Amino acid sequence: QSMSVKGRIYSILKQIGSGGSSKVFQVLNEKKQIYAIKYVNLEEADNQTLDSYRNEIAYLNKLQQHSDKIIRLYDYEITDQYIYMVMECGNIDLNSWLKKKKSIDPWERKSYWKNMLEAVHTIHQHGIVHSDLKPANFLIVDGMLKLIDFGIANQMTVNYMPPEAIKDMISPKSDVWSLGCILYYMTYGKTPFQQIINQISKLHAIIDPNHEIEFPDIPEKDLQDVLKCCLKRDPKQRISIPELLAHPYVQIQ
Ligand SMILES: CN(C)C(=O)c1ccc(Nc2cc3c(cn2)cc(-c2cnco2)n3C(=O)OC(C)(C)C)c(Cl)c1
């Protein structure tokens, strides 16, 4: 099986994953270099959906020059029938990696955490709030974490959902909470509310101040401060990304 993107021929090795409308493959160019190709069928796509797809591609393209913590998009082919996106190949998504890895190295965690802040910080600088941050969004590329999507594409788990989202029934700070849950998972092996199976009661716990989130004593006092600061229910009281970037946990070994 083979495909053509802007004149260049790509041999398919395997399908990495498949969404609703789209499919991602592990491919090879004529010089036997590896890439990931996102193929999106546009036959059933409506105007709003087409525009949201065009918008994420635009941002992914502009944000290339601003941060290397954003997945590389080398080429793309857009017609009325499909989209082909030529990207760099990552080893594994952070979610699938965390499911396999029971115990995480404190150095790896610090490194991945700084990467996530850099990627999320970049999208904020451009006025984008992902609003749906998850481990899955992040890709391990040569021991570096890279942000895969910006949330704009999505809508074509609730364990990472901020309280202000459920209470409103969203700002840079909504992403802070979600990142804080990713780090809480990377620290305690569980998300702050994983323990609640009933999805109704879970949402109640996320918005309830009487529900005190546990922060068991860990040898990294700075990491525990990061977690307490990120998981503040009041967005006004919650720490910011530029602040998190100067925190001793990020900046000191
Ligand atoms: C069990 N899983 C799936 C793995 O072990 C595994 C995960 C990721 C991989 N690499 C990869 C995935 C990629 C990209 C580059 N490289 C680019 C994207 C992408 C899609 N929209 C924007 O960007 N993308 C993506 O959506 O991937 C999934 C579907 C896994 C999130 C590989 Cl080879 C294996």
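Residue numbering: from 1, along the chain as shown.
Looking at the header, which is where the method is noted, we find X-ray crystallography, 2.7 Å.
A Cβ is built for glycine as well, from the same backbone N, Cα and C atoms used for every other residue.
Going by Swiss-Prot, these are the annotated features:
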| type | residues | note |
| --- | --- | --- |
| BINDING | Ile16, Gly17, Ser18, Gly19, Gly20, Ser21, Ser22, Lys23, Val24, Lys38 | ATP binding site |
| ACT_SITE | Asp132 | active site, proton acceptor |
| MUTAGEN | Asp149 to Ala (Swiss-Prot position 664) | Loss of kinase activity |
| MUTAGEN | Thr157 to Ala (Swiss-Prot position 686) | Loss of kinase activity |
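Neighbour counts were taken as the number of other C-beta atoms within 10 angstroms of each residue's C-beta; across the recorded positions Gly20, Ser22, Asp149, the minimum falls on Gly20.
In the deposited model, 14 residues between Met156 and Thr157 are left unbuilt, and the Cα atoms flanking this gap sit 17 Å apart. Of all residue pairs in the ATP-binding list (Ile16, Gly17, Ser18, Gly19, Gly20, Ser21, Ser22, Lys23, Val24, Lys38), the one with the greatest Cα separation is 15 Å apart.
Nearest in space to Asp149 (mutagenesis position), taking C-alpha to C-alpha distance over the recorded positions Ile16, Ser18, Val24, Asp132, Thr157, is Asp132.
Note on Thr157 (mutagenesis position): other Cβ atoms within 10 Å of its Cβ, all shown chains, come to 12.
In the three-state DSSP scheme, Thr157 (mutagenesis position) falls into the coil class.
Ligand 1 lies under 6 Å from the Cβ of the following recorded positions, listed in sequence order from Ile16, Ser18, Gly20, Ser22, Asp132, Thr157: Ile16. Note: the Cα of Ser18 (ATP binding site) and the Cα of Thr157 (mutagenesis position) are spaced 18 Å from each other.
Once the 12 residues left out of the deposited model between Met169 and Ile170 are set aside, the two flanking Cα atoms are found 12 Å apart. All protein chains considered, the CB of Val24 (ATP binding site) has 19 other CB atoms within 10 Å.
Put simply, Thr157 (mutagenesis position) is 21 Å from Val24 (ATP binding site) when counted between their Cα atoms. If you take the C-beta of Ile16 (ATP binding site) and look for same-chain residues 6 or more apart in sequence within under 8 angstroms, you find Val24, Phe25, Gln26, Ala36. Considering only the recorded positions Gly20, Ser22, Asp132, the residue whose Cα is spatially closest to the Cα of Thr157 (mutagenesis position) is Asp132. Cα of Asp132 (active site, proton acceptor) to Cα of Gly20 (ATP binding site): a span of 17 Å.
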